[PDB]
Amino acid sequence: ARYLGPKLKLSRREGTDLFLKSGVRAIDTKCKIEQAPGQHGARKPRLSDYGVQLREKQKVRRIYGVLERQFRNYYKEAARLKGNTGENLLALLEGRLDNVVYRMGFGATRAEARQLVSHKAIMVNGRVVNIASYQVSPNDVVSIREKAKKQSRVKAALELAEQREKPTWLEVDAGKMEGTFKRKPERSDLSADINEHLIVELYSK
Amino acid sequence: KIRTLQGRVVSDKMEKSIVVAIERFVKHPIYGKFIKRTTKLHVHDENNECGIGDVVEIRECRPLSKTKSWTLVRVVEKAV
Amino acid sequence: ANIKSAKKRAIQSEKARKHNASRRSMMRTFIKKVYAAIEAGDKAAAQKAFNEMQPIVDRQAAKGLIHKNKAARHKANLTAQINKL
Amino acid sequence: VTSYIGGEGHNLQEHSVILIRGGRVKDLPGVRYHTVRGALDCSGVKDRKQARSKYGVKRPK
Amino acid sequence: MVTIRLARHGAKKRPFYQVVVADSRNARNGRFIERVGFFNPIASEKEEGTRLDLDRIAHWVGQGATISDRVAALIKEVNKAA
RNA sequence: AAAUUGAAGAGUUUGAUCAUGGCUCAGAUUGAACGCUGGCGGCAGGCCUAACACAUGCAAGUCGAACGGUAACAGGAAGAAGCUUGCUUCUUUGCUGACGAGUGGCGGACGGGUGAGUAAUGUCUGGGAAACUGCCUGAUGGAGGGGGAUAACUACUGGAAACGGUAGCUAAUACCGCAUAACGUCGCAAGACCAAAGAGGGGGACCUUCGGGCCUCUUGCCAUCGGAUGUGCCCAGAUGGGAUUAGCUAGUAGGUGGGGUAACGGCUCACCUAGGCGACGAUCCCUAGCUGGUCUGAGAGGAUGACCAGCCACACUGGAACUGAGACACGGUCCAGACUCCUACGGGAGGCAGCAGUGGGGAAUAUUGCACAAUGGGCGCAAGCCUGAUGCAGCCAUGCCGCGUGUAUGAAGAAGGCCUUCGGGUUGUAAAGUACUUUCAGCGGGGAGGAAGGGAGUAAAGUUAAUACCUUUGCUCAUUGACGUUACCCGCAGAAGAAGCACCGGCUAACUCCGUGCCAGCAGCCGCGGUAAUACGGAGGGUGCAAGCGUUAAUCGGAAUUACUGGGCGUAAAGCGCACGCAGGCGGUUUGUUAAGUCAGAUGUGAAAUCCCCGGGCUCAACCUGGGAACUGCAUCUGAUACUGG
Ligand SMILES: [Mg+2]
Ligand SMILES: [Mg+2]
Ligand SMILES: [Mg+2]
Ligand SMILES: [Mg+2]
Ligand SMILES: [Mg+2]
Ligand SMILES: [Mg+2]
Ligand SMILES: [Mg+2]
Ligand SMILES: [Mg+2]
Ligand SMILES: [Mg+2]
Ligand SMILES: [Mg+2]
Ligand SMILES: [Mg+2]
Ligand SMILES: [Mg+2]
Ligand SMILES: [Mg+2]
Ligand SMILES: [Mg+2]
Ligand SMILES: [Mg+2]
Ligand SMILES: [Mg+2]
Ligand SMILES: [Mg+2]
Ligand SMILES: [Mg+2]
Ligand SMILES: [Mg+2]
Ligand SMILES: [Mg+2]
Ligand SMILES: [Mg+2]
Ligand SMILES: [Mg+2]
Ligand SMILES: [Mg+2]
Ligand SMILES: [Mg+2]
Ligand SMILES: [Mg+2]
Ligand SMILES: [Mg+2]
Ligand SMILES: [Mg+2]
Ligand SMILES: [Mg+2]
Ligand SMILES: [Mg+2]
Ligand SMILES: [Mg+2]
Ligand SMILES: [Mg+2]
Ligand SMILES: [Mg+2]
Ligand SMILES: [Mg+2]
Ligand SMILES: [Mg+2]
Ligand SMILES: [Mg+2]
Ligand SMILES: [Mg+2]
Ligand SMILES: [Mg+2]
Ligand SMILES: [Mg+2]
Ligand SMILES: [Mg+2]
Ligand SMILES: [Mg+2]
Ligand SMILES: [Mg+2]
Ligand SMILES: [Mg+2]
Ligand SMILES: [Mg+2]
Ligand SMILES: [Mg+2]
Ligand SMILES: [Mg+2]
Ligand SMILES: [Mg+2]
Ligand SMILES: [Mg+2]
Ligand SMILES: [Mg+2]
Ligand SMILES: [Mg+2]
Ligand SMILES: [Mg+2]
Ligand SMILES: [Mg+2]
């Protein structure tokens, strides 16, 4: 129910940095990001149509840690809701819980956020959430619990997150180790390399 | 007021009983062309005032025989 | 017969069958008698026989061995036959 | 019906029950079935390391 | 007779009983003339747990429909919560 | 307000192109099977074959508040013993609490199972009358007087057994007349005729022969009119394929009379008429349970009927009737048959398509489990009993969904593998290392909720001559869980116990070396293999899915490749050789009416579940659930008059 492999193979396979490691070290210094992974990795073919839609879908899946039937249910729910389909799919993948913990910076990366959530440490409205795929709602607090308030890796992750840029649809107050999901985000607040018509075409083949 | 139909008459060769060809106009369930289907009813009558070509208004009653359950209420267009 | 209730139901059913066949043959013979007098033509004896027949069919219809409509159509049947007679 | 035998080599004789599973072999005229290699009397290929589920061979250690 | 009773539609360990004006001789989950209300046994705080249309229920009790044990206790509970 | 937001192509005829045209793949789904692999949890599902046969246990009983009565119990008494002069007791007494057997009332027609039959006697939808309706409820009144039997038991008794037989007994709410009778049945009427049953609780007063008559309250019983529910019945439409099935039908179509049925009806007869059904598919053959739905589809449709729910049919095969409100009766009766079993050879018994399970068949589908704690049912005034329905547990990666196998740092870019233009690349921040966490499995502790009721006592009120009895309303008491070592919470110690399968020539994401040499083999199609095989086998690397992955089967899509939406006919398959013409289809133009088709509003209805839209809960999801539209229909009323029809 996860991918426990070498993460820079994913980062190097897409080519873009997936924000898969912390940021203490430059990830271009960490891996040989120029070539593709594997043996024949200095080859770059004229990438086909199944290839380009698969690469956009896999970039999103390996950014957010979401496996295939989970992603297909997110697509079915996204096309089921009102409004724009890609906007709704990015809204659901942003409303995952461990993405909210990564955006609030309580964990280093998204995988460390998944371990922090899954090891019984996050309080949504003062309630223990044991699950990384909790769906968060607007006007909702999210806090760390008291047995996890002393962990050094949380404040290390906090100094790394406030070294990084901040997400704008959240409120954070890290002296309490808490915050609130103020509003469900828009398409514009996210990144622009994540494309969306490729994903809706691949799951509407 | 009473749920009554009207149809022509095919024959009356047996006594106290006529057979009525109600041509009701139906939509076709797929192609949409309004074809016609004529359903025959064994219609009871007294003293045999009707013959071939009559246009009879009929209502349903208690079953007078095995296959005859409709009796008539008025009769128009008696001749040809 | 494997359930004790089924054994008891068989015994009660055969007792009631003997008794109801007795009652039914009483009613049948009393109706065939007035049919015989009705086809015999003799109106005074036939009407006396129908008066002999009406209380026993109406007692069987009261106790429910037959139906009230069955007794009513029997009485109406032979009243129509006596009227025709 | 006749039925093709897959794999690289086999052990099948007569008098031995096997399972056929359908699927037309293109180049044998008039044979439409394969035998389920691994099933019930026809054991798997010798020393095959890949595609082992299709030919019925346990995991190597 | 026709009774007002409770049919257990739910899952394991967590029932949910919907009341029905049904025949006596039918199944529990079987047919029913009219569906009136429900009673959630493990209904939580701050919410509504039980809902019975006492108009239709008293209409059927006038019409000759009897009562059940649990729905008798529930009708007493609704008219006490009044 | 919302109930939608919905549609992909590719390879392959050819030297090459365009077109027609098949063939195959890419997607979703499964009651699935098999191969490899296999940590947990939640909820669902689990003989599709042989409707094949069954060992063994259980699946329908209950009522002493109907009845005689005691087969065992436990309370109460009497007699007598060492007296253990107050007891261990042994006999009689149904006196009491109870209760095997037996009569009787209700229940076994519900609940459960299966889909063989049935192409319409069934089903779905809308109408209709000529009907019955135990239990439940509303109203109106009755509720007297008697009698004869027969089980249990007694004695004899046939029989191996199952089952009986005789002679006597005994009672009831069992049975039967009698008295009675309306607005009940027959008749237009006069008139005639028709019913029954008590039991229990408490007793003020008169009072019993000590069983009490009498009073009071509960619950029964009868007749009738009702109500609701259920069941029977009829009509109309829709409900597979085939015209290499065009004739069929003698109770057959109708009439009149009789009979019968709860009820109309050839339902059944006598007699008469000679009809009816049929190219809008009768008859005949083959297949099939149908529907709400489910899968797919953008939609119209196609396939299909697993779980769930409604209806129908059947209960070893073929029949028939009784009892009963209701069966032509799953665990009832009677007859015949095959099978299995017992026999004293005379005769008998049985029916898992109930739940488990077995044998067999099969590619394939579970425990001879716990409980009535909950819901519902049966009886009961109740307490309570029965409940293989149901609630749960066991199994199975069968599906859906959720989680885990760590996280961070980490270049000596370690070794080792593999490749190399012998620079090196790659495995690869991957491993080692150091730091941080303990979800789940394990260990120990706390523990909700599913439980509302029921049983005692008291208070108030209602009856009541009555502060008794009973019912309602509260009020204190101990209380009632199979699941259960429960859901969940808390503490422990350690990265420990937890990753595989398919593929890599194109379609199709993913390439190089080595072993072969038209051999071995792969294949879903095109094609590969004949000495440099990116297609076979192995390694390294990768890609895709992930506690699953594939191969097969089966449906739909793509298939506009059966085209109504949505095809084509000169040459690709396709215009009858040509004309006449009945039925059928279509019909110029003006007016008037009708309003059938059409449209529009309302009414009834489209069972609930599901699908969908908003919402609620299980920490999330699956799942459960509230409200809503939809339920593209059918019928009825009411309109409008352009088109089509008369
Ligand atoms: Mg999963
Ligand atoms: Mg959208
Ligand atoms: Mg017998
Ligand atoms: Mg083509
Ligand atoms: Mg060629
Ligand atoms: Mg296994
Ligand atoms: Mg059998
Ligand atoms: Mg046996
Ligand atoms: Mg007894
Ligand atoms: Mg009964
Ligand atoms: Mg069938
Ligand atoms: Mg009596
Ligand atoms: Mg009398
Ligand atoms: Mg007649
Ligand atoms: Mg008659
Ligand atoms: Mg299509
Ligand atoms: Mg039957
Ligand atoms: Mg039979
Ligand atoms: Mg009867
Ligand atoms: Mg009786
Ligand atoms: Mg039975
Ligand atoms: Mg049986
Ligand atoms: Mg079984
Ligand atoms: Mg076997
Ligand atoms: Mg076998
Ligand atoms: Mg076993
Ligand atoms: Mg119970
Ligand atoms: Mg029992
Ligand atoms: Mg599981
Ligand atoms: Mg090296
Ligand atoms: Mg634990
Ligand atoms: Mg509790
Ligand atoms: Mg409670
Ligand atoms: Mg492979
Ligand atoms: Mg490619
Ligand atoms: Mg292969
Ligand atoms: Mg060569
Ligand atoms: Mg070679
Ligand atoms: Mg291949
Ligand atoms: Mg098509
Ligand atoms: Mg196909
Ligand atoms: Mg064409
Ligand atoms: Mg030609
Ligand atoms: Mg041609
Ligand atoms: Mg020509
Ligand atoms: Mg012509
Ligand atoms: Mg015209
Ligand atoms: Mg009109
Ligand atoms: Mg519905
Ligand atoms: Mg929710
Ligand atoms: Mg006109």
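Chain B is numbered as in Swiss-Prot, which gives 4-83 for the residues shown.
A Cβ is built for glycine as well, from the same backbone N, Cα and C atoms used for every other residue.
DSSP assigns B:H31 (variant position) to coil, not to a helix or a strand. A C-beta separation below 8 Å, combined with a sequence spacing of at least six in one chain, links B:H31 (variant position) to B:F37, B:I38. Looking at Swiss-Prot, you'll find the natural variant B:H31 to P noted as follows: In neamine-resistant mutant nea301.
Per Swiss-Prot, natural variant B:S68 to F is noted as: Prevents 30S subunit assembly at 42 degrees Celsius. Counting only same-chain residues six or more apart in sequence, the Cβ atoms lying under 8 angstroms from the Cβ of B:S68 (variant position) belong to B:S20, B:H45, B:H47. For the recorded site, B:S68 (variant position), the DSSP three-state label reads coil.
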